[PDB]
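Asker: Got a structure here, written out as structure tokens. Questions coming.
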Amino acid sequence: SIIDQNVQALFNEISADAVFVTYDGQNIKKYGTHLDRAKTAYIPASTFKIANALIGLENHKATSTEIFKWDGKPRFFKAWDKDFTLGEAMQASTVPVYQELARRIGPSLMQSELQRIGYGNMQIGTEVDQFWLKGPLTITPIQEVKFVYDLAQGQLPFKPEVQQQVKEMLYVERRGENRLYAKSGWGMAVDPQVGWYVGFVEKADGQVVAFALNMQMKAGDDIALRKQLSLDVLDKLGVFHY
């Protein structure tokens, strides 16, 4: 438990309510300032880009090589006023590209697919391109780690090539043969705001530790904290040493 103590000590400097869940295929473990967050359902925000890419590719609404052309209408960030593959958009977190994908998928299929995979509460409302940003779709940090753990292992109910393509869209960095995969999220249009850093670490031998940071955000918070903190934790856990 000293490892667990050292992880908790990092959270001493964190004002916000926060939980960091890990899953290694056997056990769920929970760290942070408010543990009940782990069983609480929040909107997925940009972490839904994971499920959206899977559903899209599985159902032949896009390929991972296909370019999503900027349509010329300026977008919320200047950074988004350009062309993207699904993987480039995953890393830039390019909302309008995934909105276009979701429109191609359509409400009937988006619905039936989330039901088929048990994603969160499987609710999409009437706006096929808004539901992960505004609700009504919600999901617990525990459900997010189990989801990405399965992705890491190719155990989701999607074609293996689909899973591998989406998996690699999430690749961030490696240290030796340990690989870090992740997706950030910040749901700004709900109260309270929710911040996510969801992913997994794949060891040399195929062992996986999935993780899900979930915390409360507010206006003006440091964009990079979610990652800094997840990394600090993974280092203290001995999962992804600096």
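Residue numbering for chain A follows Swiss-Prot; the residues present correspond to positions 38-279, in that order.
Cβ coordinates are placed from backbone N, Cα and C, and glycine is handled just like the others.
As listed in Swiss-Prot for this protein:
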MUTAGEN   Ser83 to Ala  Reduces catalytic activity about 500-fold with respect to nitrocefin. Slightly reduces thermal stability
BINDING   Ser83, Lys86, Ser130, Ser221, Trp223, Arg263  beta-lactam binding site
ACT_SITE  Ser83  active site, acyl-ester intermediate
MUTAGEN   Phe113 to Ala  Reduces catalytic efficiency about 30-fold with respect to oxacillin, and about 5-fold with respect to penicillins and imipenem
MUTAGEN   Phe113 to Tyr  Similar catalytic efficiency to wild-type with respect to penicillins, oxacillin and imipenem
MUTAGEN   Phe114 to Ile  Reduces catalytic efficiency about 300-fold with respect to oxacillin, and about 30-fold with respect to penicillins and imipenem
MUTAGEN   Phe114 to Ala  Reduces catalytic efficiency about 70-fold with respect to oxacillin, but similar catalytic efficiency to wild-type with respect to penicillins and imipenem
MUTAGEN   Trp169 to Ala  Reduces catalytic activity about 5-fold with respect to nitrocefin. Reduces thermal stability
MUTAGEN   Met225 to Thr  Reduces catalytic efficiency about 100-fold with respect to oxacillin, and about 5-fold with respect to penicillins and imipenem
MUTAGEN   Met225 to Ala  Similar catalytic efficiency to wild-type with respect to penicillins, oxacillin and imipenem
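Mind mapping these onto the model and telling me what they sit next to?
Answerer: In the three-state DSSP reading, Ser83 (mutagenesis position) counts as helix. In sequence order, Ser130, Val132, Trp169, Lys220, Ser221, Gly222, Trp223, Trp233 make up the list of same-chain residues 6 or more apart from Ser83 (mutagenesis position) whose Cβ falls under 8 Å from its Cβ.
Shown in sequence order, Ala126, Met127, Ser130, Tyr135, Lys220 are the residues of the chain, 6+ apart in sequence, with a C-beta less than 8 angstroms from the C-beta of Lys86 (beta-lactam binding site).
For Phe113 (mutagenesis position), the number of other Cβ atoms no farther than 10 Å from its own Cβ, over all displayed protein chains, is 10. Secondary structure from DSSP puts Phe113 (mutagenesis position) in coil.
Taking Cβ-Cβ distances under 8 Å and a sequence separation of 6 or more, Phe114 (mutagenesis position) has no neighbours in its chain.
The secondary structure of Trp169 (mutagenesis position), as reduced to three states from DSSP, is helical.
All chains included, 13 other C-beta atoms sit within 10 angstroms of the C-beta of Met225 (mutagenesis position).
Annotation note: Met225 (mutagenesis position) sits in a coil segment as assigned by DSSP.
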Asker: When DSSP states are folded down to helix, strand and coil, where does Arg263 (beta-lactam binding site) land?
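Answerer: The three-state answer is helix.
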Asker: Restricting to the chain of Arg263 (beta-lactam binding site) and a gap of 6 or more, list residues whose Cβ falls under 8 Å of its Cβ, or answer none.
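Answerer: Residues satisfying the criterion: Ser221, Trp223, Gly232, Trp233, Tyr234, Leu250, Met252.
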Asker: Does DSSP put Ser130 (beta-lactam binding site) in a helix, in a strand, or in coil?
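Answerer: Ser130 (beta-lactam binding site) sits in coil per DSSP, no helix or strand.
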